[PDB]
Number of protein chains: 6
Amino acid sequence: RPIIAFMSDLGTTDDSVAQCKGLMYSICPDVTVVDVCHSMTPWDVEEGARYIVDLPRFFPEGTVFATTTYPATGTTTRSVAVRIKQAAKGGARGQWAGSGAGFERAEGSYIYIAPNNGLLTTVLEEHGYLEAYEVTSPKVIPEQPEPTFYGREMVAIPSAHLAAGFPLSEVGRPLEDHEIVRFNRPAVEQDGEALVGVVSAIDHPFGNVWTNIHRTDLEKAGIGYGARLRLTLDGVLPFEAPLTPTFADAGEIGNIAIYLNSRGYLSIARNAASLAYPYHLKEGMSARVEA
Amino acid sequence: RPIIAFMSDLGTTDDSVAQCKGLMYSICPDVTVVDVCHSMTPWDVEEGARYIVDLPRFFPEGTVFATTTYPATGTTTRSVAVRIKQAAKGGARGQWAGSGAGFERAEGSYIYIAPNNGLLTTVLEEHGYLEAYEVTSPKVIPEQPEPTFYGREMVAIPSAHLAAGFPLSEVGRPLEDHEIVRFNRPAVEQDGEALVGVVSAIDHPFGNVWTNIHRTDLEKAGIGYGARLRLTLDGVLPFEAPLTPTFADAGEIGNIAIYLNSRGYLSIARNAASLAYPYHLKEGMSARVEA
Amino acid sequence: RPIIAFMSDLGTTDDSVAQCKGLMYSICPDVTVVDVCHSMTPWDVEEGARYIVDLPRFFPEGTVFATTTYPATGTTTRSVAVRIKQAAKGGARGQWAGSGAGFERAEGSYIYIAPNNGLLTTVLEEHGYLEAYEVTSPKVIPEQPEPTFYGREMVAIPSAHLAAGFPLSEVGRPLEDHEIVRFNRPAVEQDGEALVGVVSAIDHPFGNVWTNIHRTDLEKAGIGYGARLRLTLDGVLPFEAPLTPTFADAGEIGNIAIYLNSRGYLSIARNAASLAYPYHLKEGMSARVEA
Amino acid sequence: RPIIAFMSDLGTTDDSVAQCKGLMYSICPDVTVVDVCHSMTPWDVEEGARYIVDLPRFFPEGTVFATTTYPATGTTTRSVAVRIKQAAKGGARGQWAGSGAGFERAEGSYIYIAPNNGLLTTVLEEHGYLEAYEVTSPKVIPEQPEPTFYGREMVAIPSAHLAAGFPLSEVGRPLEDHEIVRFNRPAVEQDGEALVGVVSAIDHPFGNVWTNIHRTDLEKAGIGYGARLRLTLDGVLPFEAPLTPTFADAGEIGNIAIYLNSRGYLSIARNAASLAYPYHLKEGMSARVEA
Amino acid sequence: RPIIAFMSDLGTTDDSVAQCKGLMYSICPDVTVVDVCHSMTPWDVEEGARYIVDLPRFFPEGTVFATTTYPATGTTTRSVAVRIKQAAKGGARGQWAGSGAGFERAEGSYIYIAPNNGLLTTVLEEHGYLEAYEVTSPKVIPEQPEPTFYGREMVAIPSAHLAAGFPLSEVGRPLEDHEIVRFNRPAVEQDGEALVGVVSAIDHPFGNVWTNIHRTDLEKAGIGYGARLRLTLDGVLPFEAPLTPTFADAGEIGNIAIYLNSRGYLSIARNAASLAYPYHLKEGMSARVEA
Amino acid sequence: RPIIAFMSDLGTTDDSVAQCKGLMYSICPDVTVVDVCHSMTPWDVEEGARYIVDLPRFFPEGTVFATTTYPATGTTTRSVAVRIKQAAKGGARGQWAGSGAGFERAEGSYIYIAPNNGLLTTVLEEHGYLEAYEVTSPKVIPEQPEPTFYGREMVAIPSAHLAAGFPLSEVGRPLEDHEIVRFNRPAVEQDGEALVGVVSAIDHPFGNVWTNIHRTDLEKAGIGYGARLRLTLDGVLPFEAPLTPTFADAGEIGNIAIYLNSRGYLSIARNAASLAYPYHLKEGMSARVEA
Ligand SMILES: C[S@@+](CC[C@H](N)C(=O)[O-])C[C@H]1O[C@@H](n2cnc3c(N)ncnc32)[C@H](O)[C@@H]1O
Ligand SMILES: C[S@@+](CC[C@H](N)C(=O)[O-])C[C@H]1O[C@@H](n2cnc3c(N)ncnc32)[C@H](O)[C@@H]1O
Ligand SMILES: C[S@@+](CC[C@H](N)C(=O)[O-])C[C@H]1O[C@@H](n2cnc3c(N)ncnc32)[C@H](O)[C@@H]1O
Ligand SMILES: C[S@@+](CC[C@H](N)C(=O)[O-])C[C@H]1O[C@@H](n2cnc3c(N)ncnc32)[C@H](O)[C@@H]1O
Ligand SMILES: C[S@@+](CC[C@H](N)C(=O)[O-])C[C@H]1O[C@@H](n2cnc3c(N)ncnc32)[C@H](O)[C@@H]1O
Ligand SMILES: C[S@@+](CC[C@H](N)C(=O)[O-])C[C@H]1O[C@@H](n2cnc3c(N)ncnc32)[C@H](O)[C@@H]1O
Ligand SMILES: [Cl-]
Ligand SMILES: [Cl-]
Ligand SMILES: [Cl-]
Ligand SMILES: [Cl-]
Ligand SMILES: [Cl-]
Ligand SMILES: [Cl-]
């Protein structure tokens, strides 16, 4: 039966996540709580967004995503709960997840609940939504919420009510689209025949380097598997390799691989060695690619 | 059905916790195991105590708390199993947890099982207890326990029998109050109009600063929300701010907030910035407060 | 209910493990997923092996072990799925796990599923096996597997089918013994009457030192409890103590203990203090022992 | 005998400084070379300036100051050689250096030779000058200067000729005042009645904190010895103490002292303990002071 | 002609030492200033003492030792100036320094000038003294000394007057023996046949380990070259080697050597490898030796 | 008059270098001791060689180079003293050092004294020699040398006698060429049109990267200033730039410069930024260059 997938900035160094889970099991006795991750940089909504955007196609229909970083905790702000539209295919190629031909997911089958602070920006961009509500009903949140713990009060608790079958439309008033806070997503720019983006993430624990340059950005340049690329990082450290599906395509252990990661984005790595860690490469460094 | 909430010093870098879990599912097939945390400083009973004392009000009645750091592993020592009295309200204000008016918890509704080494000191202080037993019966522990793994043998295994409905009074003989080991809890001193305590913890991953000065100590001084405080850390850092419910009350990002944390304790932080990390503030540093 | 115990190198800093879990619940709705650990050094098959070899006796019969580090992801390689023979006793002494006299486990009661890259080397050595198959059927893996995520495609997904009762023999063709990749396990040598091995691991979070010198290597050498030992580490740092069952046997806090760990191997520690961390002792350092 | 006092960014990890010295003795055999320091942050002209501005009153008349960080090495740029006017009193109080009443120094008694890159900015501001020349004559520099070693070619070599009595006016053409490159010296601001500046330096090896708030800024603001001050660092860390002449005035070891350093600037310290190091205080952090 | 050997806690990261030197050349134009070292832990008089006690036999007669760490700077304290008695033999064996049979040094041939804070404790112990004066005359120190720079005002400046031939007896009044401040030197204990001391120092940059167990303590036990020793560090590291004159006597590179250092003290090292650095051995650790 | 340039592995954290200097002034009262450097990695003869090979052309004729790392201290080995032949031009271009056309140095004008352990390998290679002697005479070394301090006994002391005019041929017997120990100098290899060497050094404090690829190696490939080069480091981090005389030729601050350093070797840097430090580039990394 019901699943809550829980992504927070609470860490795993104290009992904070367990407090939320205790309440989730209290409210929805049959629930399964799946940890997404609790290690994001606090208050970094763009990073939290990366951990939650790709999730729906992996989960059983009816799954509730409880997703929180809440620096405006204790203020008059209230969470947003949305039923997304498209589960959405994903991966380097763009497909359903699972055995055989994959598991097709029906539309309108997932709910996200989150602070209304832009955390859901890319979820809404990539999946769309069918309905959105402000979370205000004392049936689903505390009458006297703990000031410093709104992720528990305004996300974990109401997520468990939704998992327990509390009607989404009863959590509070519908929100107009402009009332849902979004963050600005920096565009990949074309610079002659080059594409210019950033390092979006270091892929821990491996030290692979992920960029914000999407497959679609490459397809738009006619760059496909086999293309010899020059990928320049930090505007000083350059790299040369063909675009390949995987790490082993580089040949010898330690050789440079340029590939599409499992999220659909242009990435660079060493084959069975860490690229990022020895050279201290970091998120936010410039990333330029050209054939 | 049954829940075991599991707090240990085992970490999550090998299969130790999984070994305990396997045995829990072996003994109580329908159990749900909830991780509290496994990252405590080993052998620091005062720190372990902080991760378990606030738990009961969050959990369904009948939950068993399996809580362990066991430096006396492999000796003639035996664990203690206690049925607590008051589930106890908590928070900055002192309330039940949950939506609406919160979930009131019945008395005598939770069991803790732990080494008899002081780990349960504050649990017993804040909740009281109705009965306490030494854990000795070969029905609930190994006849030949692994010398170096008493958290598994003397806590995890018998917790699962308890969760499965093994009668608490049958784990072994009743313990008199003086036979339950306690650690000394240093008091918050009165020093004129001031209060003198310590930094109890750095609140990871945020770098908030928690003190052992409780709301009840503040009340003794008549310090309420709105009072302008000087909070001096480490003897030399006279921070000045009013006592506010939350971080955002400090105004601009990075401004100092003095507040009551979600555990009921006087704390200090910066608004959506880390206080402790840039200046390497630490547990054990002195903390003085005055109006 | 069915259990999957999941060991990977995916870490816990993003949604990787949760994607695997989502698919596990999709395929086998009544499953319980137990995390073994996700923190292993990527691509270190010998380390991964250490985290999985001791598991079976702790788990209910029918448990599926999904175990992966997959540096050959996206290649023509296919996973191996084996039903092990002996659940196998373990510990410092060699016993069944659990309360009373322990829980005996029937033969042929556990499946491991893993990359065919040597990860299962010690599992097969210590437990033996009844049957082994290559994992190829589109009924249990994707027809179009994600190139960079074979742990999910070729381990997590099929493990969930096996947990749901998919016949093991139907995953693909039987593998001959020589077709199952092994790593070389470096032997404990004798230099005269000294036993010469290595530091196999630092036991986090404690800083205990584990060697690859097993109880049986000691028995062959005529060393039992009470024997005064000289244990030399890194060909530099000497330590002297009798062989004892546990840490507290050393007397005062900080005193050296030489002992058999819970996995059955010669180890060294300080009593309730860290040995490894102050001296920066490491996995791979030489370890020599003599009576 | 002639003295060259030598300040560079060359460090002391190779033979760089010794190459300069060899040439100094070659050109001026009776010279004494005094190391000022060689550890400055490379290319940080403001830091280099701090190490040289206070020197003249300490040295015998006729001393040549050879002072260099040379990031424009190998370009068409040429060094500037100046004879300063006032030797200038210094210290917390403003006095001549030395025993008795100190050693008065005659005007026009010192030469500085440096890259024309702003290094001499504060030297000229605090001392003034009588004459300034561009260093171009092949009598005092190489006809074929080493491209990457202009500190040696254009500072060390000519300084040795000047020490040996080569007429200053013969090194090259006179420079007009506007032709001498200056850096902007960021002013101490007033925010109401608070003086607002920066941490100018960490005083190694002690971990004292130096600000750019000078004795005269204090005098203008009506602050003298005995005044109770609140000094805030990094817009976060507050400290409170009276202004005192020295560290021991703070009382117990570890107590906060706010003082005028030996260069005449407002500074903060712990009495015989490091302030900066435990709190990781740094150059460039804001510093605010108020009575 | 005259030599001042200068040891301070001033470091070499700014112009502090250069300021002292300028004043030395100002007062005594023909002086040679020799840096002893400037890198001592500030305020650690025992460490400063180790850098100056072995000096006299290496220097020409008439050398002045200017030696300073001055945490009491700016108080009513005044330096002490002493003419030592015995230049004293030194080394592992106890000999004069130099070629041939060494350079015998006359008695009463060296002056030390230092804060009266215990810095000269071991100088006076090992050399004795013939006369001692408080440094007060405005002929040799500033009438208005810089409060925060007493090493310059009360040591460097008067050292230069002394080097210039200013009569020692004229610096101020004679001091009685009890007026010369000393630090306590912990003894090397006899413990059965064993000797119990400490690690006095890590010998940088090699990472050799020096003890406070002197050749004369070894002689008391009849421990000579060739004796097989157990040297235990930090309480738990029973190193075993014969006492040898030098490192290479240990044989293979990396082997343990136990030796008498160039200062006369029992020490331990590896042959052409670092002992202290890999295992983070430290000053203050216990050191026990027995045959 | 006489100069001794002193290069050792003694560091500057204690009085070791000062002990040697004391003796140098004792033996040769008129001497000037110039520090080359004391910070080399102990026992690394190849590194020590780099700090001393380029020195002669900078120093007055008659200069004695006292150069030591002595891991065979206390053994029967004895130092070598050589009169070199060619002073040798140097730099990126190959010229005399100094003002005007530079200072031409006569042949046979410099002596090196060093352990006979290969330290002088490159000195002898680049300068040649006219005579070489084993240093054994009790007129120039101690009759009873300190076992652990042969750099003082067998280098510093006899260097001072040579500076004082002791006849070189009287220090001991002449050495045949094969009796002078040399280290192996790895060749730069041609790999098609590429040159393959190593990173010889990180140029501290700047973080420039120096290779063992000489100007002559470039001239041999017809690579001159202006040539577009691809310089690959560590076999993964590549770089592209024209060969230029200096850093500023790169344009903007932070741009990659490929140049000939002041020692004559192909090097790579960022313009007024550190290359090595952010990417943790190190000595011993591969360096490949191609036009
Ligand atoms: C050794 S740990 C068990 C997990 C370990 N990774 C293993 O596989 O054996 C078990 C218990 O021993 C205690 N322990 C661990 N190291 C210890 C030490 N050096 N001294 C005393 N107790 C220790 C811990 O607090 C814990 O309660
Ligand atoms: C304080 S944390 C609650 C867990 C905490 N360990 C506890 O036991 O109370 C709750 C929320 O506060 C936010 N938060 C934490 N520290 C903050 C700070 N200094 N400023 C703004 N928000 C903060 C976090 O993002 C999180 O969403
Ligand atoms: C890339 S990780 C998948 C999780 C990743 N964070 C993601 O979202 O795509 C999948 C498998 O690839 C392997 N892997 C990761 N980096 C690798 C590299 N640089 N070379 C070879 N294999 C690698 C890992 O061992 C793991 O089994
Ligand atoms: C290269 S350093 C000379 C010493 C060096 N160790 C050598 O032997 O060649 C000479 C001058 O170049 C400057 N310099 C060094 N690295 C630089 C860089 N990457 N960009 C600009 N200037 C630099 C320094 O400031 C210094 O003044
Ligand atoms: C401040 S240092 C002088 C050099 C400093 N860089 C300057 O320019 O003023 C002078 C003396 O003060 C002492 N000193 C430095 N910091 C101190 C502190 N925080 N407390 C007590 N003494 C200190 C040192 O031991 C030294 O003897
Ligand atoms: C011991 S150091 C002398 C300085 C030392 N700080 C002292 O006061 O005695 C003298 C010589 O010993 C060599 N040395 C130092 N430690 C060594 C070791 N562990 N093995 C071999 N040689 C060593 C060094 O290279 C140096 O040339
Ligand atoms: Cl929260
Ligand atoms: Cl345990
Ligand atoms: Cl994977
Ligand atoms: Cl330079
Ligand atoms: Cl001083
Ligand atoms: Cl030496």
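Sequence positions for chain E are given in Swiss-Prot numbering; the residues included correspond to 8-298, in order.
The header says X-ray crystallography, 2.0 Å.
Heads up, the Cβ atoms here are built off N, Cα and C, so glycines get one too.
These come from Swiss-Prot:
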MUTAGEN   E:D16 to A  Loss of 5'-FDA synthase activity
MUTAGEN   E:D16 to S  Loss of 5'-FDA synthase activity
MUTAGEN   E:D16 to N  Loss of 5'-FDA synthase activity
MUTAGEN   E:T80 to S  The 5'-FDA synthase activity and the affinity binding for S-adenosyl-L-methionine and fuoride are similar to the wild-type
MUTAGEN   E:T80 to A  Weak 5'-FDA synthase activity. 2-fold increase of the affinity binding for S-adenosyl-L-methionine and 4-fold decrease of the affinity binding for fluoride
MUTAGEN   E:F156 to V  Weak 5'-FDA synthase activity
MUTAGEN   E:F156 to A  Weak 5'-FDA synthase activity
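Around E:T80 (mutagenesis position), taking its Cβ as the centre, 24 other Cβ atoms fall within 10 Å, counting all chains. Same-chain residues at least 6 positions away in sequence with a Cβ under 8 Å from that of E:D16 (mutagenesis position) are, in sequence order, E:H45, E:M47, E:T48, E:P49, E:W50, E:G55, E:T75, E:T76, E:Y77, E:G158. Each residue contributes its Cα atom, and for E:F156 (mutagenesis position) and E:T80 (mutagenesis position) those atoms are 6 Å apart. Checking the mutagenesis positions E:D16, E:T80, E:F156 for a CB within less than 6 Å of any atom of ligand 1 leaves no residue at all. Cβ-based neighbour count (10 Å, all protein chains) for E:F156 (mutagenesis position) stands at 25. DSSP assigns E:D16 (mutagenesis position) to coil in the three-state reduction, placing it in neither a helix nor a strand. According to DSSP, E:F156 (mutagenesis position) is assigned to coil rather than to any helix or strand.
Secondary structure at E:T80 (mutagenesis position), as computed by DSSP, is coil.
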